[PDB]
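Colleague: Below you'll find the structure I mean.
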Amino acid sequence: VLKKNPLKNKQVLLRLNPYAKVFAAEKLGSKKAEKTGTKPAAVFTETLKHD
Amino acid sequence: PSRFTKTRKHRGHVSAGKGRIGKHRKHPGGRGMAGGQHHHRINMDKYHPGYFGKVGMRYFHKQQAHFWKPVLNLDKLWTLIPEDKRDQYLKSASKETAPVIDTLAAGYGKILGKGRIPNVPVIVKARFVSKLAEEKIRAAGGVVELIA
Amino acid sequence: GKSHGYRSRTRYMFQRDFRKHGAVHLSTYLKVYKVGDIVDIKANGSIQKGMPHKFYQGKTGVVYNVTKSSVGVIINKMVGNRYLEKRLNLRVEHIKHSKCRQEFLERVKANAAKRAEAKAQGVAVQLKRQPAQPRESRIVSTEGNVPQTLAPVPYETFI
Amino acid sequence: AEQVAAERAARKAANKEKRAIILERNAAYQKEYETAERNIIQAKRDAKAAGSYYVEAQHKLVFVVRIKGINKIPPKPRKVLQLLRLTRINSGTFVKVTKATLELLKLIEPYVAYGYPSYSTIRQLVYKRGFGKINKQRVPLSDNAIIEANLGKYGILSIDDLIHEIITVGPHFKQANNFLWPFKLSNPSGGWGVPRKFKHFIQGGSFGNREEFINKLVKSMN
Amino acid sequence: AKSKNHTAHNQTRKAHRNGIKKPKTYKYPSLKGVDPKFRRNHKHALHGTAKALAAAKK
Amino acid sequence: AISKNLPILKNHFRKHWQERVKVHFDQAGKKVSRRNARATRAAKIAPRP
Amino acid sequence: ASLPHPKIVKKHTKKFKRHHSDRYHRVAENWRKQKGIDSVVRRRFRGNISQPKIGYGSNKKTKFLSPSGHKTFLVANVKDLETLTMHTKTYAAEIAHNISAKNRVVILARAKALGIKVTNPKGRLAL
Amino acid sequence: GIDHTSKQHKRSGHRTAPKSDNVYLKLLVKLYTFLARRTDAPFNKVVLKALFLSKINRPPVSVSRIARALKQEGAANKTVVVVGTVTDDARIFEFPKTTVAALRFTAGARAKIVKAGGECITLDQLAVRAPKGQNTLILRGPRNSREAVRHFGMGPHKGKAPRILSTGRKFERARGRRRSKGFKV
RNA sequence: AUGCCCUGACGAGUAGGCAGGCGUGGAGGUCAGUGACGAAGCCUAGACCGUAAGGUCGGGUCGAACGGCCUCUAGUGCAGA
RNA sequence: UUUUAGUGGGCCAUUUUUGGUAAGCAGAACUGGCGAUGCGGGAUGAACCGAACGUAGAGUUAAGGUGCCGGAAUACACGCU
RNA sequence: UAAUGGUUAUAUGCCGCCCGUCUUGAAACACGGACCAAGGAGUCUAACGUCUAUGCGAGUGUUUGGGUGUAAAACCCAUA
Ligand SMILES: [Mg+2]
Ligand SMILES: [Mg+2]
Ligand SMILES: [Mg+2]
Ligand SMILES: [Mg+2]
Ligand SMILES: [Mg+2]
Ligand SMILES: [Mg+2]
Ligand SMILES: [Mg+2]
Ligand SMILES: [Mg+2]
Ligand SMILES: [Mg+2]
Ligand SMILES: [Mg+2]
Ligand SMILES: [Mg+2]
Ligand SMILES: [Mg+2]
Ligand SMILES: [Mg+2]
Ligand SMILES: [Mg+2]
Ligand SMILES: [Mg+2]
Ligand SMILES: [Mg+2]
Ligand SMILES: [Mg+2]
Ligand SMILES: [Mg+2]
Ligand SMILES: [Mg+2]
Ligand SMILES: [Mg+2]
Ligand SMILES: [Mg+2]
Ligand SMILES: [Mg+2]
Ligand SMILES: [Mg+2]
Ligand SMILES: [Mg+2]
Ligand SMILES: [Mg+2]
Ligand SMILES: [Mg+2]
Ligand SMILES: [Mg+2]
Ligand SMILES: [Mg+2]
Ligand SMILES: [Mg+2]
Ligand SMILES: [Mg+2]
Ligand SMILES: [Mg+2]
Ligand SMILES: [Mg+2]
Ligand SMILES: [Mg+2]
Ligand SMILES: [Mg+2]
Ligand SMILES: [Mg+2]
Ligand SMILES: [Mg+2]
Ligand SMILES: [Mg+2]
Ligand SMILES: [Mg+2]
Ligand SMILES: [Mg+2]
Ligand SMILES: [Mg+2]
Ligand SMILES: [Mg+2]
């Protein structure tokens, strides 16, 4: 009789999408990224700062 | 019934269904069949081709009771025998007592062969017959008798 | 007054295609037309008999009747708010085969052939044509190809 | 002895495996969206390290919002907008990018804002504004059972299946996109920017391609 | 009076309000317009096909 | 005027026909008076048939 | 009293008066649709009177109900009153305008005996 | 505003009830509305629609048309169903024993069916003894054999029977009908 | 059961078409209808119902007849000429 | 598929046009409008811009604006006069 | 309870040109209208066309006439 909006109303957020519980549990939307230490080539930054 | 017409629905509206620009007049096309060869020709040809002109011979003093020749077909021909006696003629289909059908007394002038009488012999007293109608009656074992 | 004849406004259309005047070359008379073949109507001006009206130049239609030197071609003509079937008696030197239908019929033979080794193995061979899909990933190298262009040029009149 | 309780035991059982299926497939999609964006991020880092230039895959999906009303439209863009189901102002539709659609977009360019929708805007549009065409009859989605009743034959069983077939242009994108009744969006909440809409986005209006800035605009319209 | 002679303005709006139809083709067209020699033989080439079909089934 | 696909009519009503309209309202009246006349005559021409 | 009902919303309580009925005595206030080709009423120019249209129609739950929650039934005599014995929470009797003063006594006595709301129990009372 | 692609508030163009105020025909519609709703056999949906049809849309079915459909292969024991009137035919001399379910039977067509041991059945008796249309055979009479269809599409080179009152010589057999008098059609 | 209910979409408009209704004079039926204890008419910045056509009621005036409903019928609805 | 009404005086705008020095001119083509259409804006206007209309409530906008009339910054910024 | 609400009069803010008509275009310095009551304009008929309803249906149509009657009704009927 009345459309309730998921992204409000956590009950209808869980009626659809049972993974919404797990996403909020493992926080999954603010998850870290690994810190890799790649550096660009010399020709990339030289071309970037080129006139 | 005057209440069911659209005159009762046009009360209040100005033009009574006839339009303002057109403005319903006396006779905009001429009275009756005016200009059938001039300004009604696209209606005279297209839905009435052949109206203008003459066709063949004139017949002075035609009496239609000369031309009285009502046609009965062999698809019926047996309805003239009454329905009670009809079944005892179809069964016991024989010569030597065959039903007599006065075609003229039923009011037909010519007998025509539309098709497929049974194989019962009948005696037919017709004024005229056709060729096929003669053959089909005789192929059933009957006869055509000419009367006047 | 106004002129609305048969070959009106056909000054350039029935013309004879520079340095290709003269006789009709014999491949036109050796082409074979069957009923159902799809043909392009292009009038040859050097043949005045069996010549289509100017409406049908460039139109494409289907052969329905075959006579001694002429095909009968069916063209759809928009007349008011509908199309009407036009049946044209044109000699075969105003007529060539539509090269699209040769391109179609080979694809029918191709799709029959490609579905054969779809029946040996690996069903749903994906034989429908697809449009130009967006490009994939690339990795553009720079070895020998360092990126260089300068700026916009100034204004010079260079007369 | 009408025997309800065994059937209610069976139905509440069958709902539980069905949500178990949905839960693991959403976890499957969540991992694959994450690795896909991580691969593209690392590919750019790798190419910059290897002196090269990673060129992205060209975008396979646009989201088209009609930003112009109904009157005074020429016959050709009027027909293209009807074939894209943009029949009123602020309507939205996802469009798979091919050459046959890249030329439809160039016809209707001064009437639409389009651009490349992200996962978030696809998720929010389908969550908030998602409706289904079921006996044409515009059913709000609101439950996963009415997606599986109409798109289960293509293996789409939840709302997050339906988003996945839209963001990843799957083999049943056409059936999933035409199932969605066109999105009836509001006017944007901070306005449009742009004192005049009906110039191109490049010159300072709204229409045309605003490639990834469609996400700012559609989330304002949501 | 002086009158506007001719214009085709508004003529394609009326042409599309009722939706232009292609002429609705059929299997088996009419044999009007065919070479009469071919049609004459085609009467017999289809009569004998029916005789060889109707006798072979019965 | 001549109008849509309709049969050509031959209504003969361009004389002064409304002076010569005879409506037989008296069909029931003439029947009683004919039946009165036969009863009157049969009494007059008693036993004759 | 009556049944429970929602709050009665009328959407337009104002009478729909005919255009220029205020201006000429020959034009009655009875509603007539302006069918003039120039008419600023018909063309819905801003500033002009409202026209009756089906959007103003009453909600069907509360349509035909008096503010007392009853549909008015017009009653001539005691027998016509007694078709309302079971429907005393939906129908109110209105004694007709041409009923005698002594006959209005007898109707009001039975409607009190039956529990029917009579919406005009004061016509032709010597007071 | 909406760029509409279709005419708004369009009716279906189909009868949903008979125009007739026949009380018994409304009862049959009531009977077959229930059946078409609750049975899922397609016979009851076709029959209920044909109850709505007008008198020219229900042409008579002759008994010789009934007999010719029983000459069909393996259809001798089916139930002939005519949503309309069954009329006689004296052009046929043998009629088979069969079950006919019609609205009306003429007094001759009732005679020719019950003389051959058949039975003339109303459609409510049909729904009792065949509620899914089991072993039935719907027959429809010829619509375009009507005298009014001949005048439809009368035009040039159409051959379609001019709307005329008078027949013979002097009546539309002249200019426009022969290449002698003017032109030919 | 041209009922009751569920669901979805839609709603501009001259000329024009059609549908569903309102009102008037007279007719068949009905309400064993109203009525000299007051019919009909008329007046009423009093009341009520209907989106509306209109319907209803109260008060005043008045003095002999007149309504509802199912139908029939038309000399049937006015701001203009 | 049948049947039928009105219409058969037109006008404007963009673009491409013929004639004309030019026209709120006389004539064409394609489209969109007006006629037949209200609403917000252009002070005002048939045609422009925005947008087409059941009755209401709330939100957000369009085109256009935000000194005062007049709802909305005598806002911020760089200059020019 | 006139407290809310209705009606009504007034006041205030903002809006609102005179209707009908012909016209491409009307508030026009285009035509008609000083006001009011009453009357006042797509009807009936002959012959038909499409459609629809009804009766009967290879037939159909009693009503020109005749019989009958409680008398312009109703009912019944031969040959055309
Ligand atoms: Mg009108
Ligand atoms: Mg007029
Ligand atoms: Mg002349
Ligand atoms: Mg020329
Ligand atoms: Mg705000
Ligand atoms: Mg003209
Ligand atoms: Mg009110
Ligand atoms: Mg009112
Ligand atoms: Mg009035
Ligand atoms: Mg106007
Ligand atoms: Mg409307
Ligand atoms: Mg109504
Ligand atoms: Mg009356
Ligand atoms: Mg009394
Ligand atoms: Mg009184
Ligand atoms: Mg007063
Ligand atoms: Mg007196
Ligand atoms: Mg009158
Ligand atoms: Mg009036
Ligand atoms: Mg007057
Ligand atoms: Mg008037
Ligand atoms: Mg003309
Ligand atoms: Mg004119
Ligand atoms: Mg010039
Ligand atoms: Mg207007
Ligand atoms: Mg503006
Ligand atoms: Mg304006
Ligand atoms: Mg100005
Ligand atoms: Mg200003
Ligand atoms: Mg509200
Ligand atoms: Mg201010
Ligand atoms: Mg008090
Ligand atoms: Mg009080
Ligand atoms: Mg108050
Ligand atoms: Mg003002
Ligand atoms: Mg006009
Ligand atoms: Mg005016
Ligand atoms: Mg005046
Ligand atoms: Mg004057
Ligand atoms: Mg005067
Ligand atoms: Mg009057």
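Chain A residue numbers are taken from Swiss-Prot; in order, the displayed residues are 312-362.
We read in the header that electron microscopy, 3.0 Å was used to get this structure.
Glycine residues also receive a Cβ, built from the backbone N, Cα and C atoms like all the rest.
As listed in Swiss-Prot for this protein:
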MUTAGEN   A:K314 to A  Significantly diminished nuclear localization; when associated with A-315 and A-319
MUTAGEN   A:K315 to A  Significantly diminished nuclear localization; when associated with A-314 and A-319
MUTAGEN   A:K319 to A  Significantly diminished nuclear localization; when associated with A-314 and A-315
MUTAGEN   A:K332 to E  Leads to an inefficient release from ACL4 with a delayed assembly into the 60S subunit; when associated with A-334
MUTAGEN   A:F334 to A  Leads to an inefficient release from ACL4 with a delayed assembly into the 60S subunit; when associated with e-332
Colleague: Inside 10 Å of the Cβ of A:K332 (mutagenesis position), count up the other Cβ atoms and send me the figure.
Modeller: 12
Colleague: Fill in the CA-CA distance, A:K314 (mutagenesis position) to A:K332 (mutagenesis position), as an integer in Å.
Modeller: 21
Colleague: For A:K332 (mutagenesis position) and A:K319 (mutagenesis position), determine the Cα separation and express it in whole Å.
Modeller: 14
Colleague: Please report the Cα separation of A:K319 (mutagenesis position) and A:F334 (mutagenesis position) in Å, rounded to an integer.
Modeller: 16
Colleague: Return the mutagenesis positions from the list A:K314, A:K319, A:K332, A:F334 for which some CB of chain D is under 8 Å from the residue's own CB; sequence order; 'none' if the set is empty.
Modeller: A:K314, A:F334
Colleague: List the residues of the same chain that sit at least 6 positions away from A:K315 (mutagenesis position) in sequence and have their Cβ under 8 Å from its Cβ, in sequence order, or write 'none'.
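Modeller: Expected: A:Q322, A:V323.
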Colleague: For A:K314 (mutagenesis position), which of the three DSSP-derived states applies: helix, strand, or coil?
Modeller: coil
Colleague: Around the C-beta of A:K319 (mutagenesis position), how many further C-beta atoms are within 10 angstroms, looking at every protein chain?
Modeller: 11
Colleague: Suppose we draw a 10 Å sphere around the Cβ of A:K314 (mutagenesis position). How many other Cβ atoms does it contain, all chains included?
Modeller: 11
Colleague: Per DSSP, to which secondary structure element type does A:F334 (mutagenesis position) belong, with helix, strand and coil as the options?
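Modeller: Its secondary structure by DSSP: helix.
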Colleague: What same-chain residues, at least 6 away in sequence, bring their CB to under 8 Å of the CB of A:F334 (mutagenesis position)?
Modeller: A:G340
